[PDB]
Structures are given as C-alpha cells and as structure tokens.
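Comments concern the structure below.
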Amino acid sequence: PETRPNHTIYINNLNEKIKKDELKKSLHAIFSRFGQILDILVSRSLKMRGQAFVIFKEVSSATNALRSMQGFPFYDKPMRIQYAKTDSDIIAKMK
RNA sequence: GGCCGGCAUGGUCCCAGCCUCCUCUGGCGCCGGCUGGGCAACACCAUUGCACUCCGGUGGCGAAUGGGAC
Ligand code: NA
Ligand code: NA
C-alpha cells in the first residue's frame, strides 16, 4: 500500500484517453509548486498505462506533493499517488 | 491502399456539394470476387498496472452528387 519516502512519487489511476505529451505537461502544470521536477515519465504500453513517475529533486517536495494532491481530480479522475518502490535513474546518478 | 470479373453508360470542361485507417489526373454508375501495409489518427474491448528499452488487440473501402456551359 505504501513504500518508504522516495525521491520519485508513483502516481497511478490517471486518465488513459489523454495523450502522452499533453498529460506530461498538465501534471507539471499542477505539480510545479512543491519542488523542482527533474522529469515526468509517462508510458502508453499495455500494463505501463494509467500510471506516471514524477521525479522530485528534494525529498521534502515529494513529501508535500503526495499529501496535498492525494485524491485530487485530474481529467475527471481522482489521483491515486504513492511513493516509488526504488530510486529513479537520475537520483541513482547522484548518490 | 493495389488487382480482377460481369453489366450498364454518347462524350470534354464549369459551379458548388459529398466520401475516407491508408496524398485533399485522389475518388464519387450497379453487382460480384482476389489481396497488402499500418495501428499514426478516430473508435471500441481488455487492462488498477513500479518504470527508467520502443512494444495489448480489433473495426472502419461494407464509402460518397445534383445541376449547368457547350
Ligand atoms: Na497487384
Ligand atoms: Na493502440
């Protein structure tokens, strides 16, 4: 149900009908206040659909990005967000 | 999107209209067969999925007009 506080927040239960680049921008449009986002990862695959990965620089940013945006409607769909199971490749490059 | 066959139709331009997965001298008379490339768009079904490798599948072409200048 919940993982240990990661740099990336695993957001799922998103709108499938929305295109990749459009959704990748609209998420940034409402998430660019908690902290500096490195890159959002959006896929259109079979199982990889419906979810996204918002990589945050500061951990405290992703901490407040999860608790505030939880259940917030997005394209007529409530956002089900979690912490990432493992650190992202960009974060792995840091330390 | 490409081929074939049966039939029907005097023929060349002009205005506007109309069609579609497959360029907006593209195509737009009926009936019947053969067959391809791609899911990019649109639709629908499946999927509640932890990724850093791009990657589910299917339908649609079984489509579309009159009038005029000679
Ligand atoms: Na041929
Ligand atoms: Na698809």
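Numbering of chain A is taken from Swiss-Prot, so the residues present carry the numbers 4-98, in order.
Header lists the method as X-ray crystallography, 3.4 Å.
Just so you know, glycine gets a Cβ as well, placed from its N, Cα and C.
Experimental mutagenesis at this site is recorded by Swiss-Prot as A:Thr11 to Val, annotated: Abolishes RNA binding. Classification of A:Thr11 (mutagenesis position) by DSSP places it within a strand.
As a published mutagenesis entry, A:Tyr13 to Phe appears in Swiss-Prot alongside the note: Substantially reduces RNA binding.
Annotation of the mutagenesis experiment A:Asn15 to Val in Swiss-Prot: Abolishes RNA binding. On its own chain, A:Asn15 (mutagenesis position) has A:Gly53, A:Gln54, A:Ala55, A:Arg83, A:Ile84, A:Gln85 as residues at least 6 apart in sequence with a Cβ closer than 8 Å to its own Cβ.
Listed in Swiss-Prot as a mutagenesis experiment, A:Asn16 to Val is described as follows: Substantially reduces RNA binding. Cβ neighbour count for A:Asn16 (mutagenesis position): 14 (other Cβ atoms within 10 Å of its Cβ, all protein chains included). In this structure, A:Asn16 (mutagenesis position) belongs to neither helix nor strand by DSSP; it is coil.
A mutagenesis experiment is reported in Swiss-Prot for this position, A:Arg52 to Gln, and the note states: Abolishes RNA binding. A:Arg52 (mutagenesis position) is surrounded by 13 other CB atoms, counting those within 10 A of its CB over all protein chains shown. In the three-state DSSP reading, A:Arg52 (mutagenesis position) counts as coil.
Each residue contributes its Cα atom, and for A:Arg52 (mutagenesis position) and A:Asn16 (mutagenesis position) these two points are 9 Å apart. Less than 8 angstroms from the CB of A:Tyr13 (mutagenesis position) sit A:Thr6, A:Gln54, A:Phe56, A:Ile84, A:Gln85, A:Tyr86, A:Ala87, A:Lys88, each of them six or more residues away in the same chain.
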